[PDB]
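K.L.:
Let me give you the structure first, and then I'll get to my questions.
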Amino acid sequence: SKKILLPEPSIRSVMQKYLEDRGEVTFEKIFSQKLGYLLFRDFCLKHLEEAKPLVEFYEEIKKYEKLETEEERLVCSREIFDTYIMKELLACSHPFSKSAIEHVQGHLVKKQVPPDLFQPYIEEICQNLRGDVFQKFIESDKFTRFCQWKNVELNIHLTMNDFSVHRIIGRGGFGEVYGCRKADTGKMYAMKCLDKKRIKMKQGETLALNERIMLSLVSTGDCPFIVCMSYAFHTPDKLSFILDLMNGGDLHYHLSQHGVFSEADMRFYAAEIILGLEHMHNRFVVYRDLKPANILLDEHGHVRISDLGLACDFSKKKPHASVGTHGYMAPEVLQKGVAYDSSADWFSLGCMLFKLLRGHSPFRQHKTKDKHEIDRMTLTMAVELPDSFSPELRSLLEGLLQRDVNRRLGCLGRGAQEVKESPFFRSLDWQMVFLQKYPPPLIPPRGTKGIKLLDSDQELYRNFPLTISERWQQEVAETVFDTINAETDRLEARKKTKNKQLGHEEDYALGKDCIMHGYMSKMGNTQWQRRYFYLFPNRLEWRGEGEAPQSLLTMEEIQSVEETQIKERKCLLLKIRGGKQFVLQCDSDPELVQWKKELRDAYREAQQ
């Protein structure tokens, strides 16, 4: 039932080639993936000799980067020097280039402590690990394990069965949002449900789909300033966005509940919002709907940006459209034909910030539905501002709300950083907000239609299911990764004992110029018998567990390998030379695609 299960170590041969095909057996691709790294260091620290320091050194370097003030890092660098450079130089066990050493030297004697410092060393730890070291990881038991997880990573479809849904969190336009738990692990995520029916009604299919695309373009890398996507899946009628769990409402609500905000309080909000934008702009994405009600709060009082639906990718094609809520739009958006980038966000920002101090949108001097009056106030006027603000806040707002593209903050120069520097933000260390180490101003208190659905609409929702690799990994690693590794280490050492004194099956695949060996099911009228197959470049054998392979299906009698769908599963159809037909069922999607290819290659070359 509930708990997560690991597929056995024999999965190996199949996985290894699956990966290999996609060229994902590089040092790099594997160090980057959070479990890839974690398993690599576990192999280095326990089993290999010359690996030990290289890793402990790396891990210590990461901690240094992560430190905050000038004086914690000052100390940390010293120890590193002594321990991993100096003392290692005494017994010349230091394998690093001349130029490298001398960078760190010339710094530590001058007390200068940037977090980048240990970089040129970083790169050479990679270096030494990339070559030989990595190859022994390849053959290692820890690689075997890596496969095990990655398998399961790739085999992960979702239904509501995979969620224990708790409470309602407030509606969207196309349906509601809940809070829940993934019973896999037991993280707390939120669930945005869009009902397809509704999306067909409002012609928001363009939105619904775009919301998807954006969400995936953003969530890579870790952010705390964006509602972040961790999965995407659908049941016949419901869309599902597994999202970051965000509780105490939107800024809009709290603006109405608290009232206008003190200068210092806006600052905090501003900061975070800014950081958020930056992240988006770095993936070449423009939000466009920067507005009070799109900013959510967690229990602890910080914030994130939310509805990406109305956002865009400008990587190749810059937009000319008019998308946003009418109070907060830059001149560029509003105009018919003019192309813009991030710029429109920066304006939108100002407007929203303004609102947090004053109660209204900057151009909204009370016209309810008359959009054109908010639009012309934008174009002829950059609005005059009272004496209650500091001369410092005054120049931050006046520089943001320039009706020119060129003259405004966040445009012609460094972009996101231009804003970070204007004298309003003089009293902040910018990494401090990035850690969310500041205190928040507001800790939030203790909280239809009968139309049917085509097939033509349903095919707009394949190529939507998504599992953003990285996210999943994280989740695992905070909670179960560790005690599921040692539990299976227990199940695999018990599997080796039940076979020895009963005479182990002198493995007969590790002796021949074989090609692959994985688990499958086959048919004879309607049962499914589960068997273990062995693929040589001219035959395909099989044994039951206790015997030596009695049966074979040879390559030259195979006429066409195809895929079918037997009760909504994917399966393999093997046409034979008497007219005969034979069927294969796999467990894990990759497994399937690898048989599919390797059979199709072996029979093409066995018939040559």
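Numbers in chain A come straight from Swiss-Prot, and the residues shown are 29-475, 493-570, 574-656, in order.
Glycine residues also receive a Cβ, built from the backbone N, Cα and C atoms like all the rest.
Taken from Swiss-Prot, the feature domain 'RGS' covers 54-175, and the record attributes it to sequence analysis. Look at Swiss-Prot and you will find 191-453 tagged as domain 'Protein kinase', backed by sequence analysis. Per Swiss-Prot, ATP binding site is recorded for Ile197, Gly198, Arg199, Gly200, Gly201, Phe202, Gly203, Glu204, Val205, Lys220. Residues or ranges marked as active site, proton acceptor in Swiss-Prot: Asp317. For the published mutagenesis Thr353 to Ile, Swiss-Prot gives the following note: Dramatic increase in GRK2 protein levels.
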K.L.:
What other residues of the same chain, not counting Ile197, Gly198, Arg199, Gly200, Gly201, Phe202, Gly203, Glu204, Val205, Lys220, have a CB atom within 8 A of the CB centroid of the ATP site?
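P.N.:
Everything else in range on the chain: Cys221, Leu222.
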K.L.:
If you skip the near sequence neighbours and keep only those at least six away, which residues in the chain come within under 8 angstroms of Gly203 (ATP binding site), Cβ to Cβ?
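P.N.:
Expected: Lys220, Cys221, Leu222, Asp223, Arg226.
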K.L.:
For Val205 (ATP binding site), name the DSSP secondary structure in the helix/strand/coil scheme.
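P.N.:
Going by the DSSP assignment, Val205 (ATP binding site) falls within a strand, counted as strand.
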K.L.:
Could you break down the residues of the domain 'RGS' (54-175) into DSSP helix, strand and coil, giving a count for each?
P.N.:
93 helix, 0 strand, 29 coil
K.L.:
So among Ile197, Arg199, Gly201, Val205, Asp317, all listed as recorded positions, which is physically nearest to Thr353 (mutagenesis position)? Use the C-alpha atoms.
P.N.:
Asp317
K.L.:
Can you figure out which of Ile197, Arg199, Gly201, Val205 (the binding-site residues) comes closest in space to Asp317 (active site, proton acceptor), comparing Cα atoms?
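P.N.:
Result for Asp317 (active site, proton acceptor): the nearest of the binding-site residues is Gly201.
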K.L.:
Rounded to a whole angstrom, what is the largest C-alpha distance between any two of the residues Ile197, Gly198, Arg199, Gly200, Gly201, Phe202, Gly203, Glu204, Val205, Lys220 that the record assigns to ATP?
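P.N.:
Binding-site diameter by Cα atoms for ATP: 14 Å.
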K.L.:
Where does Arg199 (ATP binding site) sit by DSSP, helix, strand or coil?
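P.N.:
In three-state terms, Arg199 (ATP binding site) counts as coil.
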K.L.:
Test of understanding: give the count of other CB atoms lying within 10 angstroms of the CB of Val205 (ATP binding site).
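P.N.:
Result for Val205 (ATP binding site): 19 neighbouring Cβ atoms inside 10 Å.
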K.L.:
Show which residues of the chain containing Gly201 (ATP binding site), separated from it by at least 6 in sequence, have their CB under 8 Å from its CB.
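P.N.:
When sequence neighbours closer than 6 are ignored, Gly201 (ATP binding site) has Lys230, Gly232 within Cβ distance under 8 Å.
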K.L.:
Take the Cβ of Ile197 (ATP binding site) and count every other Cβ within 10 Å, whichever protein chain it belongs to.
P.N.:
21
K.L.:
If you measure from the Cα of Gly475 to the Cα of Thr493, with 17 residues left unbuilt in between, what do you get in Å?
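P.N.:
Spanning 17 unmodelled residues, the Cα-Cα distance equals 27 Å.
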